[PDB]
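Heads up: the structure comes next, in structure tokens.
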There are 2 protein chains.
Amino acid sequence: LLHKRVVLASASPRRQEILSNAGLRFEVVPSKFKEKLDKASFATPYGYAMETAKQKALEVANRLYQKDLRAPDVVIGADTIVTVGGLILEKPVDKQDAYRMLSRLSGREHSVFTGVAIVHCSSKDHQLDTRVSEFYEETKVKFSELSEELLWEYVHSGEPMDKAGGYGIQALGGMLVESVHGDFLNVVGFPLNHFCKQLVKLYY
Amino acid sequence: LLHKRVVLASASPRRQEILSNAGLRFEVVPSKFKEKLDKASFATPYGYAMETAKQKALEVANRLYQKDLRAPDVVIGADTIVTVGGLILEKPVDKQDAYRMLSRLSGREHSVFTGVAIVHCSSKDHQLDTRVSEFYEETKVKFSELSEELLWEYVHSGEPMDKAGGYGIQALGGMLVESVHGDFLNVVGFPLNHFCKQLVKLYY
């Protein structure tokens, strides 16, 4: 992945930071996948995440190809979701939808699923051929019993309006997050360790 | 804390970064108390950490009092340590000390204990009254199998010098930490969520 053209199919700054801190240089081409699938049409939440990440990356690969006629070597997609008692929580639409989210996470242990898709692209016969490997990572996260005192002061953050489930763990999330169990970078947005473990089995 | 002067008794920036990111402002006054507490004088490693945090905070309370004789209202002391199968790891001495720490932490699971002391002071009647509350938080942390010359590179960066166990949480872009179990702000240096839980207990 030194010589290979790598692009990242997300505009999330926290994913960029994780990958760039790891030494990987990549282009950032956010995906135009405005569509989002049906959650009930999947067996498991991480299945819905791995597919949403697949479509994000394939939208980027088929847009770069049919516009530059360049097939990027690798396209990376990712989708981070949250589940509470089975119900799937994506990212909020307005500030008080964060409340409806945050009020449900409160006092409870939930899962963070991030499905990743590594799309290897090659061009032949004016067609973009795609070989896509998918995987996911789960991290359990416990929220302390949250009063609405810290709830509104935490929606007034402006912080949760982009995150999955309406929360982060580093800035102001410290009062929210009692404990996490599993890959912690997966909570922040990208399961970096599992991602580097994957690549070596596709190559070797 | 709405009307009182707060003092933090440590020079580590990530402790300061955490608490100010929590919306609490204060003043940084490091402690002149060496961590020469005899470890055999304790039964548990967290008892040692709490006692060390107490003395650090108490020294700052005294020095700020034997100077101005206007006792700051609450002074916070913290001590973070790492344990690997009973062995206590603290801040490294040289680079060889920082190197051996991580390569023993290699691929193994260890415990991170941070002990916190909240010292309440009162000086109205020409003398210092100090009432302290101590507590700790433990997080288990597993490291991945990473080669020696690569974490010998992490030692050359200067990052291991100020950290318990000789590592921060974004070490090697985040590939040194495979998993965490517990509060992760406890790992970087300060158990904010537990500290907030305590602060409301001291009062109401």
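Since chain A takes its numbers from Swiss-Prot, the residues it shows come out as 10-213.
Just so it is clear, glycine is given a Cβ too, placed from its N, Cα and C backbone atoms.
The following features are taken from Swiss-Prot:
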ACT_SITE  A:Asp88  active site, proton acceptor
MUTAGEN   A:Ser19 to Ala  Loss of pyrophosphatase activity
MUTAGEN   A:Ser21 to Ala  Loss of pyrophosphatase activity
MUTAGEN   A:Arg23 to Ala  Decrease in pyrophosphatase activity
MUTAGEN   A:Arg24 to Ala  Loss of pyrophosphatase activity
MUTAGEN   A:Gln179 to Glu  Strong decrease in pyrophosphatase activity
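Across the structure, A:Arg24 (mutagenesis position) and the residue listed as 'active site, proton acceptor' place their CA atoms 11 angstrom apart.
A distance of 10 Å separates the Cα atom of A:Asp88 (active site, proton acceptor) from that of A:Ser21 (mutagenesis position). All chains included, 18 other C-beta atoms sit within 10 angstroms of the C-beta of A:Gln179 (mutagenesis position). When the mutagenesis positions A:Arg23, A:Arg24 are compared by the number of other C-beta atoms lying within 10 angstroms of their own C-beta, A:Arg23 comes out lowest. Taking every protein chain shown into account, A:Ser19, A:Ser21 are the mutagenesis positions, and of these the Cβ with the most other Cβ atoms within 10 Å belongs to A:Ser19. Look at A:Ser19 (mutagenesis position): DSSP puts it in coil.
Within 10 Å of the Cβ of A:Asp88 (active site, proton acceptor) there are 26 other Cβ atoms, across all protein chains. Calculated from their C-alpha atoms, the gap between A:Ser21 (mutagenesis position) and A:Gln179 (mutagenesis position) amounts to 15 Å. Rounded to a whole number, the distance between the Cα atoms of A:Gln179 (mutagenesis position) and A:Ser19 (mutagenesis position) is 20 Å.
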